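Notes follow the structure.
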Amino acid sequence: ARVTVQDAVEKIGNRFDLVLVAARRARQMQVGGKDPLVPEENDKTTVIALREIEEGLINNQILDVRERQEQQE
Amino acid sequence: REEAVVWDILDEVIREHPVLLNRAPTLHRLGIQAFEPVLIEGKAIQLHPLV
Amino acid sequence: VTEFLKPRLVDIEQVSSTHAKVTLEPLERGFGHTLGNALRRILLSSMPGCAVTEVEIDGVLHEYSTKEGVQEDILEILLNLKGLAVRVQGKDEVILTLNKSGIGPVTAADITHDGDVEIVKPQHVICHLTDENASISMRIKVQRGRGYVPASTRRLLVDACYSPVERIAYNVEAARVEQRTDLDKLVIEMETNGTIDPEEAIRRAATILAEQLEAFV
Amino acid sequence: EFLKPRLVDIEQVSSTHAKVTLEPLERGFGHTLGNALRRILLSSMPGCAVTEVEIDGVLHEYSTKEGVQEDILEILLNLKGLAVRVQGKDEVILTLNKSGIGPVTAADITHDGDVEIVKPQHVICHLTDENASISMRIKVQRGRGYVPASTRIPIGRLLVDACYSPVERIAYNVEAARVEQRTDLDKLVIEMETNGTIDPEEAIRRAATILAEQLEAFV
Amino acid sequence: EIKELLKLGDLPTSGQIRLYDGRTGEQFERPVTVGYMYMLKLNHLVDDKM
Amino acid sequence: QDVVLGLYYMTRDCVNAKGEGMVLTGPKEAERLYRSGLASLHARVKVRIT
Amino acid sequence: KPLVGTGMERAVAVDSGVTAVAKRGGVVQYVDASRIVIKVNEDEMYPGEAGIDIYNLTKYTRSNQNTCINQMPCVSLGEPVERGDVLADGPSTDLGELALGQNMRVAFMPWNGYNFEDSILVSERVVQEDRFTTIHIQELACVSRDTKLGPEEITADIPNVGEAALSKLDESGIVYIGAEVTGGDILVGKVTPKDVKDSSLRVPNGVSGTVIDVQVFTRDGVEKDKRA
């Protein structure tokens, strides 16, 4: 369940990077095959993506770390 | 055919998917907003009152 | 033709011990309000319970009054004595004491135990005493009754709220079944005073009502 | 230790409607049982309305039968309120056969053993020719609530709406009683308006059966 | 003339009746206007617009 | 439009209704007074708010 | 009837052409949904071409806006009538007045937000008593075009469908009078040679109803099938 995205704006301040970062992560969970880091509530991948933004464990930096790390591997 | 199993499928594709409502003479940028559906036995869009 | 959709409560999403939130799903179309009201007017107005009726002060024989040592007035002390929730055993009435001196808040724990009088919330602040020689002393009378009996209907005449509930409400939202069009989902939300847990006070509300229908079914 | 109500008197003020009395009541249960019993009696009572009329020479509900002054559809709106009582069945097929110039009232129906028309003066349609006669087969079945013609599930079967509701108007009044040196009690007087097919004791008993059955959910 | 015609009926003069709420079963404060209005259905029905 | 009429009817006062000048321990028994009918929806009352 | 009228209702319902105004007053001889037969008094009666009057009422036929113009008799058998009176109430007319909608018990109170801006809230009594239940009539054409590659047949031999399509047709391929179709059923079978492609008339989506009448028109030069 997700009603507003005010916490996500308070972690990613731009509010226009939120759609790009959360879209990229939601691609990495849907057709990226990867498993989420927060437990889902039979939700779609979008609410899981913003829901992981508001926890403090996904932004653009973490995605740089993981994609460069799999580019090494 | 509108079988019996398609409606739980439909409740499992609504749940977190927005739609865009639009009144036809759109003046300002609140003229298009986005909601989440709740299914209605009926034929009319039930819009939130304050909005 | 006779078989309705008899429900059972699917969840009790309860916040802390005096709070509860009972759902009931699903109910036949229109049965949201015939139970949400019938449990409302029985919980709110006619429930067996025990509460404070009247208090007399040792040196005060007037409602609009004053006293040294306690900064909250006698007009203000009766609000705490309304919310003083006491469960009582089979005594129909019993009188209590509050003889205490000292500095600081006088909670509900400073009443003597005295048999059947149990204090469910001992920490409930009744009055503050600010002086070292200030001494408070009063007779307070609990009584057994069946609903909100005010002071104007009935020593100081205090409002008698015998009923264990404080807040009840219900919000009939729709709830679908497999191929049924629309039904109800009774959402009973209740906060008590703490003399009884709120899972049981609903189960005393139907207990009163099913007795009322006994000469019919 | 609350008191208990009993059915103290059923004054049958007319054949259509009547007044029952619930007495005594503690102060506060009067509007509780009054609103609750009003709501149950209007919502859910077992009725016996017509369901599926099958006139003989008539193809569909929009044609006309030759020699009757009304359309087939106004015949359907006259039959829609044909108040009838059945006892030991659920469905039943009635048959109306009437010739001759004159009105076709409800008494022109075959008077099968448990099926009883309750209002014989009820007009259906008027015949207007010497040698002309409607001949229909009327299917009455039991039910509950309101089932429209769309939401259910040859060609001569005309489907009408079902209007399964014996009562029409409920009104109740609380007032004081004088039982035994004890004031502030309540007398509930439930004034129902029935089309004639349910006895008021049966209604006021089935209603509390429905409510006390609904309280099985948590006691 | 409306007031005297209502006096011929057994109805209140002001055209307002105390009404009881259907859900809760209690009297509305401030008795409401009731009466019979002639109302129309237009052919802008909803199963042409959808 | 309707909701401000409901609020404007809810927060006002008349000078003499039931429960005039009685003290109330919180908003919860203000709801409990109004739902029963011992008070009126608008009659002036000292309360303890937090 | 309108409870609160003006008195211009009589002049509109008479002066429009929807009611069956009696041309000569007399005694009603026969009343039927189809026709009303009026026997004439002796004063307004011609010596030659004497006879009586016969009014053929207009039954259920399509209006221009897909409503149902209808005429129903408002006099009974054996009743005196006067020159200039109504005999058949048309659409939206009752006993010679003009009655457009229906009049209902209305309250003026804001009821739980279900009438927020300008809405209306209607009880189940109004829908149960069938009193706004309007009757519409739609007219569905199905033409038989002479194109390239071959003419079009109106046969029932349709591929890609089973007995659910052909259950509601006769052997000619047109639906019966009064077979209650729904959305998706096939009214007129029609195939176009290509082996051959289905082009049959189908009920438009979302409507119900009863086939009340079937017209068949035929170009002079085509032999007729059995149903025509």
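Sequence positions for chain D are given in Swiss-Prot numbering; the residues included correspond to 7-159, 167-232, in order.
Heads up, header says this was done by electron microscopy, 3.7 Å.
Note: Cβ is positioned from N, Cα and C throughout, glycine not excepted.
Taken from Swiss-Prot as is:
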MUTAGEN   D:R45 to C  In rpoA112; temperature-sensitive, blocks RNA polymerase assembly
MUTAGEN   D:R191 to C  In rpoA101; temperature-sensitive
Taking all protein chains shown into account, the Cβ-based neighbour count within 10 Å for D:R45 (mutagenesis position) is 23
Give me the Cα-Cα distance between D:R191 (mutagenesis position) and D:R45 (mutagenesis position), rounded to a whole Å. 28
What is the number of other Cβ atoms found within 10 Å of the Cβ of D:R191 (mutagenesis position)? 10
Which three-state DSSP class does D:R191 (mutagenesis position) fall into? coil
